[PDB]
There are 2 protein chains.
Amino acid sequence: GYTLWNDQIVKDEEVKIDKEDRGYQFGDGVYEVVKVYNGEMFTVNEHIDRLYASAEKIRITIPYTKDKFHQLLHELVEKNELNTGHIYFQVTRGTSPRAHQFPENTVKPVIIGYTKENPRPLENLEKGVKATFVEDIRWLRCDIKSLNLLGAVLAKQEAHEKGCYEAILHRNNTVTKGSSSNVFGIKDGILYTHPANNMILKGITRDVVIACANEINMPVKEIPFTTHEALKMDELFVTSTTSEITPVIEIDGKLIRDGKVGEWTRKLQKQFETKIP
Amino acid sequence: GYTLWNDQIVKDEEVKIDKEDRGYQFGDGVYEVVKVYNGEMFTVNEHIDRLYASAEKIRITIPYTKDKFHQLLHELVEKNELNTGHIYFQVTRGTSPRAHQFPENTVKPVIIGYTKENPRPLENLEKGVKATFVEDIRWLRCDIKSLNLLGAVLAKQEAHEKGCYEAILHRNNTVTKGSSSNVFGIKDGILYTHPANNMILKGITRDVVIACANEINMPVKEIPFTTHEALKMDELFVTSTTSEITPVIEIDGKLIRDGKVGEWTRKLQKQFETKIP
Ligand SMILES: *Cc1c(COP(=O)(O)O)cnc(C)c1O
Ligand SMILES: *Cc1c(COP(=O)(O)O)cnc(C)c1O
């Protein structure tokens, strides 16, 4: 296949990472994941804006204009002939001899991007998924979508070992986020979800679902709910670019309500579907 | 130069990292940094035991024995003819297509290790340094020396822009550790330092200093102290393999006592010298 390397589309083999790439040794980089539906990139601009925003938060300067970056992303989809799946891309501060502090502005940021054929998780969208409560041990800057993810892999892995799809993180017993997604809860026709602060990444799918909720005249309250209040909800689902709107029907062997995908979830999934290419 | 790559000492050029190297995308891996004093490695067994310990905490199985590793490290010191500097080595889970949960027991961990000429910070060890208080926003598993270091880089950089050497981290106004070192406080001939828990990395230099205190009949209290109490210490300093015992004589424009290196610090630095090759 083809991989985007800085400003070049090259063959995977030709691509190589240096042992002193700040993202390799420190996790000094940012990233994004864009979904493609039949050759069409879903909400690409939203994703491109956040890359630049996340890079700016750690004072990384991307050498290209959002336009040059958009074009490069499109060329990559064609060269790979990606139909339905996703585009992954990141930016690290660049390569320099090991040191914690920032290097000299001289260092060029390394950019890597590639594709993968991956269909929508239809079975999960229909029948729902299992989940587990895992304690939040991640760092305090989750608003930045960076490569500092060791906290997430340990959470996700615990979920997997129990046969769960996602792990729901909570700090001070208050639900925050999923290892790799945003958590929503529904009680009496009202949508609840933890507000946007340093505790959670302000997801793009998360924002679309709030627009969808506003469109179908459903009220939304960005109020934090506890893990006990979570098990008392009528419906519960998680969101992420790849997961879309995945229903959560059971947490730790405790069926949410009756253990069936709710009607409001369905309406949101039905409304969301209209925005997809 | 020569780079240790898995089980082969090869030239920097023959070594190549893959973009789906879990340590590159998730910071999924651990590391160590040993000091070499005139061809002789300092406390090398202690460091290798913490590498294997740190790997075990995230379920990484190093394919070689502690001997094969020791042997390899020694070859690397000779091939590079390293006199006085340090060795940096690390282990990642390996290369596998992008996914948060662990891959299969098939994937081999990628091992990297290389040297660097770096003298002793004589100036700092004699005249002391300036520091700055920075809030601890790191993940909750610092007991593991992992590659999830974005919190550390962001802290060091802040100290750096303020012309300070190190950043003294505090969580809930209680001093925990530096961006990349352990903190010690002295008040009335008694040695104070934060106890070993998930909040701090149990450093090797830290333990040496604690042994050096017992040997010189100095009382050690592993009681955490606040920032308000830190500013009231007779003496203050930080430790690490590369900073050894660096004395901090000022925190944010505020001198620690008279702004001179304390006598107890001098006695510890003197005793520490006896353990060096
Ligand atoms: C990437 C990510 C998400 C999802 O954001 P989307 O834009 O919906 O893909 C949610 N939470 C965390 C912690 C993430 O890293
Ligand atoms: C590596 C490290 C240290 C120092 O440990 P040493 O064995 O003395 O080098 C101290 N604090 C943190 C946070 C570290 O990561």
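By Swiss-Prot numbering, chain A shows 2-278, in order.
Going by what the header records, the deposited coordinates were determined by X-ray crystallography, 2.9 Å.
Positions of Cβ are set from backbone N, Cα and C atoms, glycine also.
Annotated substrate binding site per Swiss-Prot: A:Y32, A:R99, A:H101, in sequence order, evidence recorded as experimental evidence. All chains included, 14 other C-beta atoms sit within 10 angstroms of the C-beta of A:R99 (substrate binding site).
Secondary structure from DSSP puts A:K146 (active site, proton acceptor) in coil. Feature annotation from Swiss-Prot assigns active site, proton acceptor to A:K146.
Within the same chain, the residues at least 6 positions away from A:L202 (mutagenesis position) whose Cβ sits under 8 Å from its Cβ are A:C143, A:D144, A:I145, A:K146, A:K178, A:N183, listed in sequence order. In the three-state DSSP reading, A:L202 (mutagenesis position) counts as coil. One entry in Swiss-Prot concerns the mutagenesis experiment A:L202 to A. Its note says: Inactivates enzyme.
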*Name the recorded positions, out of A:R99, A:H101, A:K146, A:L202, that lie close to chain B, meaning a Cβ-Cβ distance under 8 Å, keeping sequence order and answering 'none' if none do.*
A:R99, A:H101
*Starting from the Cβ of A:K146 (active site, proton acceptor), draw a 10 Å sphere and report how many other Cβ atoms land inside it.*
22
